[PDB]
There are 4 protein chains.
Amino acid sequence: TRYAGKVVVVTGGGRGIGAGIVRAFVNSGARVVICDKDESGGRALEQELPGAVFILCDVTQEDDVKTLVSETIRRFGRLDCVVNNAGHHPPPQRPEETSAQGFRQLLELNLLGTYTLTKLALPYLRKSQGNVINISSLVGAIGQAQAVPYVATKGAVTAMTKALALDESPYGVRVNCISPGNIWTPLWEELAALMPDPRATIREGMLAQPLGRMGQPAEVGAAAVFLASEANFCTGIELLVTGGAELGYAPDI
Amino acid sequence: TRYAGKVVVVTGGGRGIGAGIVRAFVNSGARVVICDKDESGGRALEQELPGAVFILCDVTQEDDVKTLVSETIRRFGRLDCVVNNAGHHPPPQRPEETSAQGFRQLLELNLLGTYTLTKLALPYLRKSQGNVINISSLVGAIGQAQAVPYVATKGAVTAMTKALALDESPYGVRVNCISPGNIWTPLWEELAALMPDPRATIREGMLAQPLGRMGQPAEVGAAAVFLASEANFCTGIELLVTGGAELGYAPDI
Amino acid sequence: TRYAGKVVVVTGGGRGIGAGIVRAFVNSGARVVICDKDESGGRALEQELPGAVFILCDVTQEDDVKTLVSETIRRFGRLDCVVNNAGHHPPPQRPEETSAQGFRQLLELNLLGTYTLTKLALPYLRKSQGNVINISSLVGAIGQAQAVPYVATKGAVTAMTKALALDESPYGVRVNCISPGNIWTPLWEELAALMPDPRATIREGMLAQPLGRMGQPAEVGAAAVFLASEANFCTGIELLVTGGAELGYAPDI
Amino acid sequence: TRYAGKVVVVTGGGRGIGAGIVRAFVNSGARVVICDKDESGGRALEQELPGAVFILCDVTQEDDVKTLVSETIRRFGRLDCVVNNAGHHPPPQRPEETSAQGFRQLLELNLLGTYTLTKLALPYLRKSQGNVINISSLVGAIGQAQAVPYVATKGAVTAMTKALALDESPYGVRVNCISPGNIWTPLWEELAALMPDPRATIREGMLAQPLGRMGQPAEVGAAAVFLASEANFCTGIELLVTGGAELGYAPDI
Ligand SMILES: NC(=O)c1ccc[n+]([C@@H]2O[C@H](COP(=O)([O-])OP(=O)(O)OC[C@H]3O[C@@H](n4cnc5c(N)ncnc54)[C@H](O)[C@@H]3O)[C@@H](O)[C@H]2O)c1
Ligand SMILES: NC(=O)c1ccc[n+]([C@@H]2O[C@H](COP(=O)([O-])OP(=O)(O)OC[C@H]3O[C@@H](n4cnc5c(N)ncnc54)[C@H](O)[C@@H]3O)[C@@H](O)[C@H]2O)c1
Ligand SMILES: NC(=O)c1ccc[n+]([C@@H]2O[C@H](COP(=O)([O-])OP(=O)(O)OC[C@H]3O[C@@H](n4cnc5c(N)ncnc54)[C@H](O)[C@@H]3O)[C@@H](O)[C@H]2O)c1
Ligand SMILES: NC(=O)c1ccc[n+]([C@@H]2O[C@H](COP(=O)([O-])OP(=O)(O)OC[C@H]3O[C@@H](n4cnc5c(N)ncnc54)[C@H](O)[C@@H]3O)[C@@H](O)[C@H]2O)c1
Ligand SMILES: Cc1ccc2nc(C(=O)c3ccc(F)c(O)c3)ccc2c1
Ligand SMILES: Cc1ccc2nc(C(=O)c3ccc(F)c(O)c3)ccc2c1
Ligand SMILES: Cc1ccc2nc(C(=O)c3ccc(F)c(O)c3)ccc2c1
Ligand SMILES: Cc1ccc2nc(C(=O)c3ccc(F)c(O)c3)ccc2c1
Ligand SMILES: OC[C@H]1O[C@@H](O)[C@H](O)[C@@H](O)[C@@H]1O
Ligand SMILES: OC[C@H]1O[C@@H](O)[C@H](O)[C@@H](O)[C@@H]1O
Ligand SMILES: OC[C@H]1O[C@@H](O)[C@H](O)[C@@H](O)[C@@H]1O
Ligand SMILES: OC[C@H]1O[C@@H](O)[C@H](O)[C@@H](O)[C@@H]1O
Ligand code: NA
Ligand code: NA
Ligand code: NA
Ligand code: NA
């Protein structure tokens, strides 16, 4: 009952972290709108979860997002929390192999899609004293190899979260982000499968954490439910869900 | 039921943030040992809360802490979480008014008391796959005026949390900290009362947060229950409970 | 002589921080290419400074940047340091007053212009074991009110700096950023002039720093010369030039 | 001539990083007082460097530090910069192998010695508009394995630097810290020699940095001269000299 009576939109909710966040909110008593550009996972999740419904929406398309918000309000009468989870990590790319074109496309998804939904949702979040949760990335803070565009987009999300928290504080709307590290999801599996030795890549990904494993969508979901339902004095925070990966680390020429 | 069957020790649990943490854990289903050097608040809290008991213990006294741990195990049979909350903020002091003697005394409480209980508790936390929660301070990260010793002690706590998280990760024990900002507690009230215009000082303390108020012990308590019970992929994190105080901020000579 | 024989490109070098960086590098013995989209300041600076030349270049235009690099190499035979300083802060804008269109345009300048020049320069920086210096912003790290797009762009720059530092480390190219706070420049003067009480706004800007004044272009310039010429074990750092602005900060409802 | 006419005290200046800092300041034109508890290195350094003199002083002994300051003023007539470099890293120690006694002793050196000299020097630094430079450690920020006391002491130093910067800003005294990573010094060599395979330990220490080597005392020294002589808008900063070590990092159970 921690979030009973509330209405939550989760973008990219059809699989991976997003689906874990959907499940955590349904388990907390909320009604959840699953937004995804892909019908397969999200439609099945609606059938599985009473309290969740699926709305096809590509967050890079402004009119899709307008309809997502208007349909959420039409169907459920309020909006309490937006979780901006839709995002992508390209395959590893050396800096000279990236392009401004690809960088712009990744900004459209990872940054501007979050911006667009948040902007359209904020009038309703102000009415409900609701909150925004952005899914950023640990590597926005610490960097990652072979990922210049991705890292830039996530540094932008974390910073934007802090700016918006300042602007929306007088109106009672909290704005926070979660920065996951290595979470075992279909994206992780897909990227590993591109590598010469996928099993070795996966093993390395597990050992990057002091805890010796990758994280689960459910663990990101629990962090999101905490931020929405019990973190009433938290705004503009970056909540790390990383298993400790950021901890620790002639001869001098 | 989020933490049912678990046993938690909260130091400085007789009033303020510590009492809020005690209440949050009792509400989650845990049994709680209230440690305090002062009988008044903690004894009343035991009477009030089924599931909480009071043990007199000054965390700066090694034998008191040894007895705290042995009595917790004798009475409850396990130990799952230690919350190192006991600590103090001296009245505002200019650097030249501080002393090495006073600095050492504050280190004994704010830093070494946390170290001592954690060390004595860790064998039991390893058996239960339990966790440590240290109550640090936002100003350990960002500084504060007229508080050189206090700030130093809290920078030490936050750093120590990260080091211990690394060391205890192979054993399945997570170690995290909460960094509160301005929380309305008897300590805050006592410090304000020393100032020339206490009401003005309190007003200034409220407006230091974008949220326009100070935080509550209950909000720190909810963050602690989250870290203990649902943050299984979080270790070595600093969870800010500050209301956004860290956000934002000839002419050039 | 600290940077004698070296060749430096400074974008946005015609006024403000960029001109201060140009002067600092000329004073260190380097030859400097002043890039700017505006001829007025940069052309005068060339006439004033032996060792500096002006090249008209809008960093948002890929062909302009290609020509900037090819002309630098044609005229000077090497390239040792790129300082990505061109950038803009829009007038204060509430989140609901911003647009995706304006956000994209600001990303083109503050983020993608930095990306584009860095990419085109890197083959030459690898040959010289040179370095990249990005001018980010303190508010990328801590947030700012009425500046969601700006803050996002600068969070991206700081993060991108760390990612590129990782990628270019095997090749001996260091990549660092400077995050200024309030620096008294024509941009600051222009933004203040839009406000109802410009003098009051300027006074507030000075008092945001514990040092009680704004910074100077020359101080950012000295930090840049340090990073280029003497910081050989620094890569991926964020060097704050802020005057301490990030330091420090019923009642509980 | 960057720091000509100025007087600098470097603690632990007889070898390692401290000796590198001494050399960098002498090369900048300053007169330097080498403080050390060990005569061997510091006495030889005085003989070698015109402009440097050696004063025997154990920074944990208050009367030694009082004499250090009074002798500096008696001999040189002013004091412009204090570099608190004396410190120690114990051999790797598991948390259960540490003691409160050893922790207190390490606090006396790494934290309280810095506090004591700074306090005694500040009246003179206010007269000269001088500055304080504390040598902290990257692992104060990110943690390290088998080093709970050390990490705590360095977290305290970094935090204390920020608090004192706030307090001394109205008086025109800047207070900054440098956080080195792996620097090749006699301490590093001594710790490696205790390990089963010292050469393997050294190799691992080099590869912890993206730059693929450890740092040099001279590089820390250049950062110190920058902070003293050219960073006039920097106070309360943590300048990382780490080679990038902090950058970057069933399957989910
Ligand atoms: N998996 C990790 O290790 C990891 C680490 C750090 C951060 N993250 C972040 O977590 C989020 C989720 O990652 P994941 O691993 O679950 O990814 P995933 O690819 O498994 O799932 C992403 C989901 O988002 C949907 N989506 C993609 N583009 C969309 C669009 N334009 N509109 C709507 N939906 C869209 C996909 O169809 C998919 O269902 C992303 O923001 C990612 O950057 C993931
Ligand atoms: N109140 C704030 O704004 C604030 C802000 C940041 C951090 N904190 C931290 O939160 C913690 C609690 O602060 P608070 O405001 O509730 O303080 P408080 O003074 O109201 O309560 C502290 C409690 O700890 C007990 N205690 C003190 N010394 C002890 C000792 N040696 N052994 C055992 N118990 C001892 C006291 O008797 C008291 O019951 C402290 O670590 C403090 O530094 C508080
Ligand atoms: N002034 C501050 O307080 C402050 C604070 C933090 C960061 N910064 C950053 O410092 C940098 C310089 O700021 P400033 O205050 O000196 O600004 P400014 O407006 O005074 O100077 C910027 C210069 O860049 C040039 N420029 C703008 N767009 C360009 C383009 N497309 N191509 C090439 N040149 C272009 C302008 O013509 C101008 O000469 C910017 O990145 C800014 O975001 C400034
Ligand atoms: N070497 C590294 O990798 C490294 C990394 C991070 C931080 N640091 C810090 O840099 C500083 C210097 O380290 P180093 O590697 O050069 O060490 P080092 O042991 O080589 O040199 C330390 C010097 O300080 C002196 N000293 C020790 N105790 C003293 C006391 N009580 N009073 C006066 N002088 C005293 C020693 O005699 C010696 O000359 C320390 O604060 C250390 O924690 C070093
Ligand atoms: C082969 C490969 C490369 C890079 C990958 N990166 C991620 C990722 O998104 C991520 C990971 C850790 C972080 F700390 C983080 O912030 C993000 C996932 C799978 C990968 C697979
Ligand atoms: C007159 C006064 C002065 C300083 C005080 N400081 C605190 C405190 O402990 C605290 C506050 C904010 C933080 F961000 C923080 O980390 C700690 C409480 C009451 C005070 C009253
Ligand atoms: C009226 C106004 C509003 C906002 C302004 N902001 C800046 C700026 O660029 C900046 C400032 C501080 C920082 F810490 C920072 O990172 C950036 C300059 C002038 C302004 C004038
Ligand atoms: C065998 C061993 C173990 C640990 C050591 N640690 C240091 C050290 O002081 C240090 C290193 C990196 C940092 F990032 C840092 O902050 C400090 C030096 C030698 C060592 C040798
Ligand atoms: O594909 C990797 C993992 O992705 C997660 O989102 C699913 O919940 C797991 O069942 C699956 O093993
Ligand atoms: O004394 C200030 C506040 O302290 C808190 O710990 C109590 O829960 C409040 O009831 C009280 O108003
Ligand atoms: O316009 C504000 C300031 O801008 C700086 O870039 C110039 O160097 C100053 O002379 C001027 O006062
Ligand atoms: O002992 C390791 C290193 O220590 C440094 O302080 C010295 O300057 C080097 O010559 C020496 O190789
Ligand atoms: Na359903
Ligand atoms: Na009871
Ligand atoms: Na010229
Ligand atoms: Na000499």
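Here chain C follows Swiss-Prot, giving residues 5-253, 265-268 in order.
Just so it is clear, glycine is given a Cβ too, placed from its N, Cα and C backbone atoms.
If you look up Swiss-Prot, you'll see C:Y154 marked as active site, proton acceptor, on the strength of sequence analysis. Secondary structure at C:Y154 (active site, proton acceptor), taken from DSSP and collapsed to helix, strand or coil, is helix.
According to Swiss-Prot, the feature NAD(+) binding site maps to C:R19, C:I21, C:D40, C:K41, C:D62, C:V63, C:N89, C:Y154, C:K158, C:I187, C:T189, C:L191. Sequence-distant neighbours of C:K158 (mutagenesis position) (same chain, 6+ apart, CB under 8 A from its CB) are C:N114, C:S140, C:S141, C:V143, C:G144, C:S183.
While the structure shown retains the original residue, Swiss-Prot records the mutagenesis experiment C:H93 to A with this note: Increases kcat for androst-5-en-3beta,17beta-diol and 17beta-estradioll. For C:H93 (mutagenesis position), other Cβ atoms within 10 Å of its Cβ number 20. DSSP classifies C:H93 (mutagenesis position) as coil under the three-state reduction.
The annotation that Swiss-Prot gives for the mutagenesis experiment C:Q148 to A reads: The catalytic efficiency (kcat/Km) is 30-fold increase for 17beta-estradiol and 11-fold for androst-5-en-3beta,17beta-diol. DSSP assigns C:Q148 (mutagenesis position) to coil, not to a helix or a strand.
Listed in Swiss-Prot as a mutagenesis experiment, C:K158 to A is described as follows: Lacks of activity of testosterone 17-beta-dehydrogenase (NADP+) and estradiol 17-beta-dehydrogenase [NAD(P)+] activities.
Summarising the environment of C:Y253 (mutagenesis position), the number of other Cβ atoms within 10 Å of its Cβ, over all protein chains shown, is 22. Where Swiss-Prot documents C:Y253 to A as a mutagenesis experiment, the accompanying text is: Lacks of activity of testosterone 17-beta-dehydrogenase (NADP+) and estradiol 17-beta-dehydrogenase [NAD(P)+] activities.
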Taking each of C:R19, C:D62, C:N89, C:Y154, C:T189 in turn, which of these recorded positions have a Cα lying within 10 angstroms of the Cα of C:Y253 (mutagenesis position)? none
If we take the residues C:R19, C:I21, C:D40, C:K41, C:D62, C:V63, C:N89, C:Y154, C:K158, C:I187, C:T189, C:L191 that the record assigns to NAD(+), their largest CA-CA distance in Å comes out at 23
Which of C:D40, C:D62, all binding-site residues, has a Cβ with the fewest other Cβ atoms inside 10 Å: C:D62
Which of the recorded positions C:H93, C:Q148, C:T189 has its Cα closest in space to the Cα of C:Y154 (active site, proton acceptor)? C:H93
Output the one of C:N89, C:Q148, C:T189 that, of all these recorded positions, has the highest number of other Cβ atoms within 10 Å of its Cβ. C:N89
Recorded positions, contacting chain A; criterion Cβ under 8 Å; candidates C:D40, C:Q148, C:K158, C:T189: C:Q148, C:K158
What same-chain residues, at least 6 away in sequence, bring their CB to under 8 Å of the CB of C:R19 (NAD(+) binding site)? C:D40, C:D42, C:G45, C:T189, C:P190
Direct Cα-Cα distance, rounded to whole Å, spanning the 11 residues left out between C:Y253 and C:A265: 21
Would you mind listing, in sequence order, any of the recorded positions C:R19, C:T189, C:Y253 that have a CB less than 8 A from a CB of chain B? C:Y253
Suppose we screen the recorded positions C:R19, C:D62, C:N89, C:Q148, C:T189, C:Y253 by Cβ distance to ligand 5 with a cut-off under 6 Å; which survive, in sequence order? none
